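Okay, structure first, notes after.
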2 protein chains.
Amino acid sequence: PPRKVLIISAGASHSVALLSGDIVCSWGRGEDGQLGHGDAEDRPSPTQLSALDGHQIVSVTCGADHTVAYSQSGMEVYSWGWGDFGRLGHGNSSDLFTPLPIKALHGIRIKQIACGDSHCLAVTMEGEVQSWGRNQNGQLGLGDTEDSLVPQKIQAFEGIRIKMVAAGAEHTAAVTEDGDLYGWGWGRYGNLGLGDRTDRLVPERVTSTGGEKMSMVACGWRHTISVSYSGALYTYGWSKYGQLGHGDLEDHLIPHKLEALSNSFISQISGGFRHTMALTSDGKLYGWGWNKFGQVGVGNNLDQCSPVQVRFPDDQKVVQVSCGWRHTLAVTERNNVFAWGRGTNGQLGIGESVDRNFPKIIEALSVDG
Amino acid sequence: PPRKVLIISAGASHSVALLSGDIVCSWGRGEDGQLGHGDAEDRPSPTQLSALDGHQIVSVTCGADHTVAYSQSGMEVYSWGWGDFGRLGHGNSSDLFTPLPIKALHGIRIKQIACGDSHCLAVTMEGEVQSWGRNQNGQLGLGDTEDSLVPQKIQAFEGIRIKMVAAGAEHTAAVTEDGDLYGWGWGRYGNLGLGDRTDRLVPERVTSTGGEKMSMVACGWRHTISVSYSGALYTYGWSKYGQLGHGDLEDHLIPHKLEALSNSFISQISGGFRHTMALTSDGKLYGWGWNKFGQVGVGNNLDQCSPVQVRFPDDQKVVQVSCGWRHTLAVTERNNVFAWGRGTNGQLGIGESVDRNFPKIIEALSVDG
Ligand SMILES: [Mg+2]
Ligand SMILES: [Mg+2]
Ligand SMILES: [Mg+2]
Ligand SMILES: [Mg+2]
Ligand SMILES: [Mg+2]
Ligand SMILES: [Mg+2]
Ligand SMILES: [Mg+2]
Ligand SMILES: [Mg+2]
Ligand SMILES: [Mg+2]
Ligand SMILES: [Mg+2]
Ligand SMILES: [Mg+2]
């Protein structure tokens, strides 16, 4: 039996999966060390990350050109890839071509990890947040603009339990257990949701939320997506490529409900470089935004400023989706994994391949063919 | 009369040359439009940029993932590649896969162009400077931290004739006609030469220059190089990989004379991502810094913290050199062009190839084979 695919994650030009039996595999661009195989070569097919065999990994998360993973039983976080600005969290700027433990996080109960371009954040089981990496625009939420090579606690969240965090190029977002939404970091395109285009050095609460509490948040490069308790979808920030999905190319400075999906309950969301994906509770995947390389997955190369359903063989329902910069990954109910978009770094995982504008199955990881 | 290479320039992962007959060609990574051929594909061999045939281009300059060129007779500056933050100068953020004229610069007599990661500068024949692109850390020299989608004049240089400018990832430097040296922008690794680790939003004069006037300046990603009237070489900023060249790994916050080359007169300089090149008046090329991919050109893959001479067949003298992020380009007295370092995007111009750690001849552009 082909191992169940438990988690997928996409970076700028690479792809990572966690499979049952606790094995990690990676593919795509390898030049910065983001695949973790020791060498610097691109891999066009899923390749087992041997250094993590036996380490009981339960999650993996891609940044633009780096990757983070963690083990619950080992109480360890690992990172590898481009090391500049401290994004790997080891107290230095060195690139890593094989995983190493983030010593500062050893023994800490991790709930969730998010990775942006050059900064990362971890949420603990007690709802505290630690952040590290580039901080030139306050994206670490630490109250200044100095980069951090090691994780630091966000003191601004003292007394406020955090449920999940998200990170874009140079901005950050979070939702609390009580349903509050926050933004901070680089804010020039309205992507913090605070009603202006200025940065924040500490988390600031988003007050315009359509009267709704929020359960989920995700970040694209310069846009942000959230989901409410009623399953409504909100987008804000940059829409040069229509990635907000409102049927035009206008930016929004506060969360704006995507009315076209109002009859659906959204269960998962992902933000890409200039595109966006949302998954409904009945397993339908919608994509929109930039489609130059086919990354929307709708079988053409027209940009899309409104949500369009991504179709799969036999209409099999989708269970996970993750956006890269120029590609998209998805897992279905049948335990098939699909990829589409740009394929030049091997990130689609289907062997040497032309770009694809509709879903293509990754046979190496899938039950079907 | 046989085809000669007149000018070469290296970007992060691409390479561009101007040939006799006023022909522009390019090779290497194509994904962001930086090659200018209209498509997004890598080219492993030199490819003529036909859209500029007949435009009488006289110079080309690569940024990380974009390219600029200009024509005297046409009084036109052109740009193409990744468009974010306004680095192409057209008053919008659109990528370009084909050269477009920078309307704001039409009819201006151009002396020199410099390109960083996300910002560019142009010096006019009267010694004025215009800048455009990313400005988050003050690198445009305009007194603020707001990006500019079009060229703007640096008013700080009113009454001060600028000779040449240079741009790194997020910083900028300049020398005046009477030999003063300036720095501005992101300054966290001491790379401005001002004695601290703090950014500047407007040009600030470097006061500790060994009592010497400077004739030229160049920038690497986070380091800076200058040459005095007496041909002495100075480096400052980041030396994590030994790219300052002083035989150790210490950062310098003010210019520091590279003593090992004191008996040579330096004629040309270039800064890469994490490596450096300097050429003597006798045609000897020296390289140092990060050498993971062989980009120092000395026949191994060990980093070099002191200058080592790059050797060429029959000891032919070098006349031009340009550093990319992971590769290096050079032209010799025999009108041969050589390349070395990372080759995975086709940036060496030698057809499909493994990485190279010593100079390899580009047959398409050379007399010898
Ligand atoms: Mg990149
Ligand atoms: Mg995850
Ligand atoms: Mg601090
Ligand atoms: Mg290829
Ligand atoms: Mg073409
Ligand atoms: Mg201004
Ligand atoms: Mg440079
Ligand atoms: Mg000493
Ligand atoms: Mg250079
Ligand atoms: Mg290859
Ligand atoms: Mg690449």
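Since chain B takes its numbers from Swiss-Prot, the residues it shows come out as 13-381.
Header entry for method reads X-ray crystallography, 1.8 Å.
Placed from the backbone N, Cα and C atoms, the Cβ positions cover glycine too.
According to Swiss-Prot, the mutagenesis experiment B:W39 to Y carries the annotation: No effect on function, homodimerization and interaction with COP1. The Cβ of B:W39 (mutagenesis position) lies under 8 Å from the Cβ of B:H26, B:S27, B:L47, B:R55, B:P56, B:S57, B:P58, B:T59, B:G358, B:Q359, B:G361, each of which sits 6+ residues away along the same chain.
The annotation that Swiss-Prot gives for the mutagenesis experiment B:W39 to F reads: No effect on function, homodimerization and interaction with COP1.
Swiss-Prot gives this note for the published mutagenesis B:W144 to A: Cannot interact with COP1. DSSP assigns B:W144 (mutagenesis position) to a strand segment in the three-state reduction. The number of other CB atoms found within 10 A of the CB of B:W144 (mutagenesis position), across every protein chain shown, is 28.
According to Swiss-Prot, the mutagenesis experiment B:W144 to F carries this note: No effect on the interaction with COP1.
The annotation that Swiss-Prot gives for the mutagenesis experiment B:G145 to S reads: In uvr8-15; loss of function and interaction with COP1. Around the Cβ of B:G145 (mutagenesis position), 28 further Cβ atoms fall within 10 Å across all displayed protein chains.
Following the DSSP three-state reduction, the secondary structure of B:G202 (mutagenesis position) is coil. Here the residue is the original one, but Swiss-Prot notes a mutagenesis experiment at this spot, B:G202 to R: In uvr8-9; loss of function and interaction with COP1.
Neighbour count (other Cβ atoms within 10 Å of the Cβ, all protein chains): 25 for B:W233 (mutagenesis position). Under its mutagenesis annotations, Swiss-Prot gives B:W233 to A the following note: Reduces response to UV-B.
For the mutagenesis result B:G283 to E, the note given in Swiss-Prot is In uvr8-5; loss of response to UV-B. Under the DSSP three-state reduction, B:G283 (mutagenesis position) is assigned to strand. Here B:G283 (mutagenesis position) comes close to B:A178, B:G180, B:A230, B:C231, B:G232, B:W233, B:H235, B:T236, B:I237, B:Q255, B:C335: these same-chain residues lie at least six apart in sequence, with C-beta atoms under 8 angstroms from its C-beta.
Listed in Swiss-Prot as a mutagenesis experiment, B:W337 to A is described as follows: Reduces response to UV-B. The Cβ neighbour count for B:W337 (mutagenesis position), using a 10 Å radius and every protein chain shown, is 25. Annotation note: B:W337 (mutagenesis position) sits in a coil segment as assigned by DSSP.
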B:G202 (mutagenesis position), number of other Cβ atoms within 10 Å: 23
Distance from B:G145 (mutagenesis position) back to B:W337 (mutagenesis position), taken between C-alpha atoms, in Å: 20
Residues among the mutagenesis positions B:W144, B:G145, B:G202, B:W233, B:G283, B:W337 that border ligand 7 - Cβ under 6 angstroms, in sequence order: B:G283
Rounded Cα-Cα span from B:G145 (mutagenesis position) to B:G202 (mutagenesis position), Å: 22
